[PDB]
Amino acid sequence: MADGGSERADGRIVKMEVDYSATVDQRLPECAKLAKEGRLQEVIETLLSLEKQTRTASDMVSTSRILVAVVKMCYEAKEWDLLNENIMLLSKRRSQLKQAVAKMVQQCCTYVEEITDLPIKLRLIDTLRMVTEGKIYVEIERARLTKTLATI
Amino acid sequence: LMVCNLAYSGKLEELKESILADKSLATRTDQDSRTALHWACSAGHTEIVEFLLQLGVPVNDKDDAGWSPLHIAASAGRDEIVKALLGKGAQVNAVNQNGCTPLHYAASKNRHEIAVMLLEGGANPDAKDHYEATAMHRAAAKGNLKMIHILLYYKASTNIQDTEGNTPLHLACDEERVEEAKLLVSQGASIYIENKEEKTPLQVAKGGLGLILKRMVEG
């Protein structure tokens, strides 16, 4: 049930204000088992609609003032299905995945105008390979990233 | 299961990270009572069975029918997998579904090294199945002359009565193998034993081959 992860969500957003990225590395084992558990189909949807906003909110705080973006792109670029490799029962959700990719392209849309020319080429060259590695999507964001790159 | 694809296709780092992430996957089996050892031995991968046998997976894990992995390595023609399974202490005379032994299936592939490794460890040269047939009946049933010869390097018998009463000479003459019949006769085959059809090996041979059979018996 998502009642266990909800307290970690609304408490984690309050406790995670100024802490550096090391506390996120401490959150990696806290969210790995949290994503492994919760076999419920419709109940854990709130947990996946809150925890992802906690980790992407911590990504917003980390990208707010100073950003090197190397470790940031290495975290997601190296950890995609780490929680999806131990779970043999794929819950065929595809409900928070559209909000996942849409929120990633929304944050990249807020960071796509002018921030720093270096990480945008590696982030876009990463997500256009994620287009090929996905193979299952509504075909909206996959075209969005490559046409907003094609305009450049 | 997923480990069936991982051990089937030979994914090295996917199987290593999968077992290091969940040690239960090595002991997990599919709906056919086949663990990762049976798929990695059926595929012939060396490093995967070196990892599974290195962790200490039971070598005598039989499926629903009773097929031990030593039959898979013996029939597989992979010498190194036989080295690993016999190194772990596999049962050289394990009983499968039809009561056969790995000697019959290693003899089926005409693999001399596997036969030397199995028969050296203490395998029965005259191991009979449910139909009272040894490896010489099948090797002679296809024409494995040197397999029968290396079976004779371990002092195997040449007069095993089949379920129909046929000696290995009966099947050698039925397969129309002249050199194999002359070698079995010259090495101690009996031409007087009859089967359920009351036919001597001379009568079973066509083209007057029984005259040179008995000629080589008396000569």
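Numbering, chain B: per Swiss-Prot, residues 8-226 in sequence.
So this one's electron microscopy, 5.7 Å, going by the header.
For all residues, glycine too, the Cβ spot is worked out from N, Cα and C.
Quoted from Swiss-Prot, the note attached to the mutagenesis of B:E182 to A states: Abolishes interaction with RB1.
Of all the Cβ atoms in the protein chains shown, 14 others lie within 10 Å of the Cβ of B:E182 (mutagenesis position). DSSP classifies B:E182 (mutagenesis position) as coil under the three-state reduction.
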